[PDB]
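Asker: If you scroll down you'll find the structure; I have some questions about it.
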Amino acid sequence: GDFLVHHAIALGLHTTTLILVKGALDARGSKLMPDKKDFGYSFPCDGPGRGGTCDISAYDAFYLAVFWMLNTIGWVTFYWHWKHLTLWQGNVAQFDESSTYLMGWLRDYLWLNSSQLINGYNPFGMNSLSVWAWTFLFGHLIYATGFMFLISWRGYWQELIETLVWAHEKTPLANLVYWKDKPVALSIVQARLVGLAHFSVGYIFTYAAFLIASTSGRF
Amino acid sequence: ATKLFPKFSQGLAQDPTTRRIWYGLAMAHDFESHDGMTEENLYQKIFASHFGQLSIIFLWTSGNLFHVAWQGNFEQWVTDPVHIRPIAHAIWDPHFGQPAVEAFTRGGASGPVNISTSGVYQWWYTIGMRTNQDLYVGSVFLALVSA
Amino acid sequence: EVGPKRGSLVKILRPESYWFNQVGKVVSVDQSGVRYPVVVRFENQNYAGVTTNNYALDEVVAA
Amino acid sequence: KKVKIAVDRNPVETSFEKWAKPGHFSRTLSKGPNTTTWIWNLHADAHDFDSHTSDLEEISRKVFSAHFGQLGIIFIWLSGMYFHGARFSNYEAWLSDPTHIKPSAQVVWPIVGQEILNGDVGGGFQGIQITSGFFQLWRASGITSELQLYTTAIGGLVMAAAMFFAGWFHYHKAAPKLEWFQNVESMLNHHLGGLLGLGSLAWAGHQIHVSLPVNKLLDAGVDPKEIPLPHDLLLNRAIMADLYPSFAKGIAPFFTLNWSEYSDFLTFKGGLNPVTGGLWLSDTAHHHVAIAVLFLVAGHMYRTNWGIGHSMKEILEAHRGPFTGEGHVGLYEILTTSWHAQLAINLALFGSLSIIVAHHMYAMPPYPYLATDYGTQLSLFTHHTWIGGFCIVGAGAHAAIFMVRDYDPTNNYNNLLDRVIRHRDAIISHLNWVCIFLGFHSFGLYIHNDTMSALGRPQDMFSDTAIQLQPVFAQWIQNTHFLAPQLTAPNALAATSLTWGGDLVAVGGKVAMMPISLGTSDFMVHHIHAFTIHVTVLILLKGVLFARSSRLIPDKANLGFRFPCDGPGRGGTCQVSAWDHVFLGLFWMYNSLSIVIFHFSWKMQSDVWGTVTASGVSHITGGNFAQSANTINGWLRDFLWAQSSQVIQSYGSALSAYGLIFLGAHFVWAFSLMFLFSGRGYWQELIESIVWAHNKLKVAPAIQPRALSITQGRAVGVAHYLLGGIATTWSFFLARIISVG
Amino acid sequence: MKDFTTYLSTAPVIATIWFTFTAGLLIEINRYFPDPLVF
Amino acid sequence: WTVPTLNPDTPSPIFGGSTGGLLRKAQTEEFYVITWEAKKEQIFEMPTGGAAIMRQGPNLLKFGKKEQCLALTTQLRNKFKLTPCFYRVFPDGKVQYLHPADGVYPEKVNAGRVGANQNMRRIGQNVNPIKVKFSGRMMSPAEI
Amino acid sequence: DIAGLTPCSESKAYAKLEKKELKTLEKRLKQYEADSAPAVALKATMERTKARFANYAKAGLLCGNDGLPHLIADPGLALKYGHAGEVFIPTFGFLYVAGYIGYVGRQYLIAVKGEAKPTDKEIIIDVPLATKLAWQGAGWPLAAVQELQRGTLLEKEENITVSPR
Amino acid sequence: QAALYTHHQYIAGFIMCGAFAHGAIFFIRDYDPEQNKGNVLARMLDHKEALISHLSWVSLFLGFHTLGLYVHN
Amino acid sequence: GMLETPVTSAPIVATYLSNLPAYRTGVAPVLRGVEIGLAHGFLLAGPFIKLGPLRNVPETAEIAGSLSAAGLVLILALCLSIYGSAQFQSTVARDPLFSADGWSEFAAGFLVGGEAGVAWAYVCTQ
Amino acid sequence: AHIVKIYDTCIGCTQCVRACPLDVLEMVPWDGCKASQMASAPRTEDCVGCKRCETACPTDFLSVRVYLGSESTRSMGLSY
Amino acid sequence: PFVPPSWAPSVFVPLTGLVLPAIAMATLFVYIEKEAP
């Protein structure tokens, strides 16, 4: 099980290095964009021409690499937490026998250690572990919110904002209060950053809450 | 018209949309991209930023020391570091009802407190801290160093 | 008469070109004083779906 | 003005010459491949018939042949189900014990250890427990042997060959003209009278002559081998007269307007059969008779070749008020010339009817021993709901396609459609506001409940004990339906369904159907459903109304229906096409229907399904829906964490495959995030590096490898997301409902 | 027949026949040699 | 050739009105006015949604941005073969002629025009960003 | 023995695991008759289980504390303690088949590259040429080594497209 | 132990991504090919296709084998 | 040009909108703010009094509700003041309300009227 | 405003001007190509950055380039 | 000593949560919308 998870760790490290190294070497230009060095480090794209140039800047390579970094650290922290949990519980054979198949990781580690966490508050009352349950759901909500900025893109939002602008401008008792800044949709780069920030915050808070709650309740 | 914010980018200041605020907030530390930036001024701005970051780090450390000396149980944790849980700081939340108050009241405290997981208790106990007076003196010294 | 012969194969030396270090067939060479008189047609298209381009006299090498 | 059979002889020659030429349908793909993108295009424009040519007649003929090929595929599928039920099933054993033997119709070969999936389903058989409900349907029709199912499979194969021959004949031997396809009046008259009315009448005849006596004898305790054959019942009047005295009078009471004599097989019993748990087949037969008469009457409404009847254009033009301008002028020409508009209308009504079918089938089980099979009930409701949602999204997509391609402003000056386009901004703004209002008042209640429960304040929550929000309208409607057979339904014996109220019906120790009570949790989840439906409608309607133009891009119609963007200009115009709106509507439909099926599963397993004990009924989860469904933590712990124990420990048993799929589905879904969170520029540069590696070893293909297009990347991402999520929920529901149901 | 053979020579038909042959060979190998874990 | 003068007393196409019309920007910042000559009455598509009927002779319309006016110009030129022209109107009453700039459409070459923002080199001949660093503001290597 | 593991022929957990599998199979078999299809299928599965366990113990595999076999990936340990059949011989077998498929595909690409329309030969497979190359690929390591020695395996730097740096 | 190890590992991952991001920023903003002519830095961009290709091969091999062994188990 | 509808062009609703304090166009902004604040405080005291955390304990539910309403009124007054500060910086008849001094007087009147409305709503239940 | 530049590789095919949706590009006389015309950008203050001109350019590499600059009302294409 | 009073959290928590953020938000909002001369 340790051998297999170490190979998974090596996979995560090599893929993250691949994305980062490729983005750093292709930052000055490639065959698709021979003049990428003249556009700066961060820019939206080169337009829909030449088949499409979405996520062509080096900033976008870093952006895609953050997900792989979070996934790699997630694997290493999952391995550390499970091995030490089985060691502290006095049964290392459980980890040695269930760390070779993913069902063991999903049931014996993620499902078995979250029983006390999600029981922090229920209709029968609550205990000191309710804050970690709230943090768990908080991180899940932030992660899912990041998925919105990650999947849905600018155009739809800008058109919706234009409709809202018309609605506010044609509403009595409310058009007297006008904005000082014209409301516009978030930019592509800003959208990627916002989605990445929500993804990372939800990821970190969810794992920290689960880790502390499971380790504190078990011991 | 042109707004005062941001002061480091006249192009962003002339932006009449909400993009101006977001971009001004996200490009404040990009010293090389400001208006009228030279090499000497760039290095000086980074020097000041380094000092400000050091002050923030030291003030945060002093805050941790102060809260452990005030609401923590370091004087009692050192006598029994196996069966006593460390206390981070107290909790003052008006939203808590009666069950939350008695649920968070643990670790030998008199009110709702947070049990620390940072491990500063073991580190401070190992380096020599024994009484809360030591933590208070360390917090005052680190706050003055940050200033 | 200046430039490569019509119908021959030349290599592209322009670094920013999609067909850099690639072979292409010569179509026509302009007889004026234009900067890029050589016309080169390639079997493989670029990302924009174009197979012909105009290159300078020193931008193409016989190969 | 004359309705006739117009046709062309031998328009296309039957040959294999075009089979060897890929992409011959389009002028752009007829050149051949040069890049890998072309290959994807070859599959993306395959069925895009209005893009190959602009001739409406060619498009209509291709549509007709495509319909025949589709029906041939469906007949092959049905014949396969009947053949599997006739040779690899335990239907004969299940007929002798429909309350203990689990239905099964699939066997696996003893290879690589998969024989463990051949679980002991009962009746001396080893297979995979099916949830399609074919056993109950065959029992309802009177099928009592494998020979009948085998004969039905052979008939289905013959029908499939006939459908394929019909498609080939109508495309290469006798192709109808465009005027034949535009006879919507005659088409509607035939589909109303002939198809629906004659089909309902034929099924009523089969139910009266086969389903009713065979099922009556099955419910009377007669062994399936001793029951007379259907032709035996159809040949003599003695057996039918013994089972139903009205048959001793022949068809004489029908022609003498003495239909009351047939009150033994045509009634209003209502409720459910206490022996089987399903609806009374006498009521279904009477239902089909009434439905057949109604559809046959409706089939003589439009004029075809005689003076009597209606003209739909006349009715449409006669409907015009002061607040709508001209009215429905030009709508008839729109629907008689655009296949996409008709597809949008048909897909919307078809999906809505599919969801209605799911609700009516769990509430009023029509097949015998169907309600007691919780697996079949849950799977059928979930399946029909998903099909309805997908069809609705497709309806919105085709509405946008019609608005982009077939719309013409020269024939829509001051009609309803033009006015809708004129005030589309007001429509979208109000729908956006109602979506925000519903989202706040629907999600804030759950968040507030989670906060109050976590803060140790259960008295400040939104529950039955605390502040209650009772659905008084639904409860009053339930009471009215329960009291209907005494005042407003004097000729009805019982109510339409048991969910309204009254006594519960249980068969074989399992609750077939009991009354359903709605509380605060039901109110909250119903508002959640309304909010999700409103948001999906907002995305689809925004993509339909703003398909031609918008305040951001005034010439969107020139860019087509499916295009990635208009560049990074104007701050960014990513996903402005109507196709992207359909792409986002797919995600919202998935979210909405997932919450719908979760609510259905929890409510059924908590307050309806369960065993029957001595002086009390115990449910599967113990009735925790009225106390734990008002919080997100309750849904995550009691419904997702607790109910997923069966799918995670299924390893080593006959349900282990489900667990494997439960893991596999988590992969595909996450795989979707690779195509949804990234862009093709990075992949194109990575492909360039890989191409360099190939060029070094002289292994570079002639077809230049190009990354997936932006639209293709979005389609791949949404497809994988939907497949992963739907398969995850499918494995969880099936494993759980099979283990504890 | 030339057009039919050319159609059968396309990438999806060839891929289907080849994968069916390879899958059948692997399945028959595991059938006549059950549970091979080592050489 | 002479610059046309805007005629405010010009008939407009018969349109029932829509919600995609002008906003507060037309009264606070600027707006655009498109005028054209139609040989006969014809139903056309409005760039902001809806179908209007262009009258015979002069026709005037108001739009919020220049893109709407040029989109309608392209639609009228490619579908009905007309010659439209538009201006930018300010709240103080100033009218500025925009397209066509010289009376001749920009697709065809016309005498008197002077090329601007043209680099007498190629993309591959641009300088490195390190050479344009530490400037007055963010400057791209192609701006010089 | 190696890494504190014991052979599967002398491991108690291995025998207990075999008894557990046979016990659950026999328990499932007790609910059926003797001359029925499910009983024959269960008996066949039990015989397959017995043969699998006997073959694994006969092969000399090393089991752990969980009763499951372990593979030896070190070439020295595998060739020194009789474990070359786990990871060594299958490694060379995959190398032969992998290079076999790669060489066949490379030969087909280079052969169709000099034709008039190589893209047609790529979407529509030339079955006779592909079959001939598939049968001729048995000498792939020899042909690949001879190609590497002649310098014709790789392409020169000047004939490959690169980025503008 | 659990919280400290996880905290430091996530911080290290973010810091590593930042190191590579700043390297890309160096290539776009501060790299000078004329001053770095023939050194190790220019040779990195000289054979960048080989580096990205070999990294792709390693990642592909590791992913296929680890996922295959896990699914097989 | 624009779209006309009976909802936005009925004379009765137009006269109703003209009779509102916001559309007087000729009165002092202090009177408008006082009227708006009173009408808002009277309705604002409701939700806090009948739904706050201390709604079940007697003799203090009205106290807590009125205090929360006054706090919300104060927050709204601060928002109105900063809105007039950041909105008017330079430059029928021009309404004096849409000016820096006019909006400041309007915000002060809104605060006064809001506190009076909260106090009047509390004594109305006593 | 965005920066629109025309390079000497322009063949004067006039496709970039027709693809421009806000009338930014035009054709001026020249002596570097057979068509004796060259694209020009004298109204960059109205350019939004849709890059339709870059898509319509057939030269390798492109002759017209768009660089996103300071955003304004005309550059963001706002009708409000 | 440096020990704060018993009532210190009851005054510093509402301060840091409602007084300081409101003043900071209002000041920053006014500063962002300041028009240049």
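Numbering of chain A is taken from Swiss-Prot, so the residues present carry the numbers 516-734, in order.
According to its header, this structure was worked out by electron microscopy, 17.1 Å.
Every residue gets a Cβ built from N, Cα and C, even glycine.
Okay, so Swiss-Prot annotates it like this:
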MUTAGEN   A:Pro559 to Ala or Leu  Assembles functional PSI. Reaction center is somewhat unstable and interaction with PsaC is impaired. The L mutant is less stable than the A mutant
MUTAGEN   A:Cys560 to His  Loss of PSI assembly and function
BINDING   A:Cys560, A:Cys569  [4Fe-4S] cluster binding site
MUTAGEN   A:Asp561 to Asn  Loss of PSI assembly and function
MUTAGEN   A:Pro563 to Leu  Assembles functional PSI. Reaction center is somewhat unstable and interaction with PsaC is impaired
MUTAGEN   A:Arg565 to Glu  Loss of PSI assembly and function
MUTAGEN   A:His655 to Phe or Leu  Loss of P700 function
MUTAGEN   A:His655 to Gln  Impairment of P700 function. More severe; when associated with 'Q-676' in PsaA
MUTAGEN   A:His655 to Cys, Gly, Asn or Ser  Contains somewhat decreased amounts of PSI, depending on the strain; significantly changes the spin density of the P700+ cation radical
MUTAGEN   A:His655 to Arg  No PSI detected
MUTAGEN   A:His655 to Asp  Very little PSI detected
BINDING   A:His655  chlorophyll a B1 binding site
BINDING   A:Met663, A:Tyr671  chlorophyll a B3 binding site
MUTAGEN   A:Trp672 to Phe  Still able to photoaccumulate an electron on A1
BINDING   A:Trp672  phylloquinone binding site
Asker: Would you pick out, from the mutagenesis positions A:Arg565, A:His655, the residue whose Cβ has the largest number of other Cβ atoms within 10 Å?
Answerer: A:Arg565
Asker: Just checking the recorded positions A:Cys560, A:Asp561, A:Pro563, A:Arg565, A:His655, A:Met663: which sit within 10 A of A:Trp672 (mutagenesis position), CA to CA?
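Answerer: Hits: none.
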Asker: State the Cα to Cα distance, in Å, between A:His655 (mutagenesis position) and A:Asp561 (mutagenesis position), rounded to an integer.
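Answerer: Here the two Cα atoms are 34 Å apart.
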Asker: Among A:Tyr671, A:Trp672, all listed as recorded positions, which has the most CB atoms within 10 Å of its CB?
Answerer: A:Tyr671
Asker: Which residues does A:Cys569 ([4Fe-4S] cluster binding site) neighbour through Cβ under 8 Å, counting only same-chain ones at least six apart?
Answerer: A:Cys560
Asker: If H, G and I count as helix, E and B as strand, and all else as coil, what does DSSP give for A:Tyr671 (chlorophyll a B3 binding site)?
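Answerer: Its secondary structure by DSSP: helix.
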Asker: Just name the most isolated of the recorded positions A:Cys560, A:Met663, going by other Cβ atoms within 10 Å of its Cβ.
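Answerer: Ranked by other Cβ atoms within 10 Å, the recorded positions A:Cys560, A:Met663 bottom out at A:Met663.
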Asker: With a 10 Å radius around each C-beta, find which of these mutagenesis positions (A:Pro559, A:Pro563) has the fewest other C-beta atoms nearby.
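Answerer: Output over mutagenesis positions A:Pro559, A:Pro563: least Cβ neighbours within 10 Å is A:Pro563.
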Asker: Name the secondary structure element type, per DSSP in three states, that contains A:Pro559 (mutagenesis position).
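Answerer: Assignment for A:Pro559 (mutagenesis position) reads coil.
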Asker: Please identify, among the mutagenesis positions A:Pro559, A:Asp561, A:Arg565, the one with the smallest Cα-Cα distance to A:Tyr671 (chlorophyll a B3 binding site).
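Answerer: Of all the candidates listed, A:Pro559 is nearest in space.
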Asker: Here's one to test understanding: among the mutagenesis positions A:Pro559, A:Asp561, A:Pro563, A:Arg565, whose C-alpha is closest in space to the C-alpha of A:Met663 (chlorophyll a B3 binding site)?
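Answerer: Ranked by Cα distance from A:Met663 (chlorophyll a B3 binding site), first place goes to A:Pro559.
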Asker: Do me a favour and check the Cα-Cα span between A:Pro559 (mutagenesis position) and A:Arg565 (mutagenesis position); whole Å is fine.
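Answerer: Cα-Cα, rounded: 15 Å.
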Asker: Helix, strand or coil for A:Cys569 ([4Fe-4S] cluster binding site)? Use DSSP.
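Answerer: Once the DSSP labels are grouped into three classes, A:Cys569 ([4Fe-4S] cluster binding site) ends up as coil.
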Asker: Can you name the residues of this chain that are 6 or more positions from A:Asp561 (mutagenesis position) yet have a C-beta less than 8 Å from its C-beta?
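Answerer: Counting only residues 6 or more apart in sequence, the Cβ neighbours of A:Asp561 (mutagenesis position) under 8 Å are A:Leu547, A:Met548, A:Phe554, A:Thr568, A:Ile571.
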Asker: Among the recorded positions A:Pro559, A:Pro563, A:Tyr671, A:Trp672, which ones place their CB within a distance below 8 Å of a chain J CB?
Answerer: A:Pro559, A:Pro563
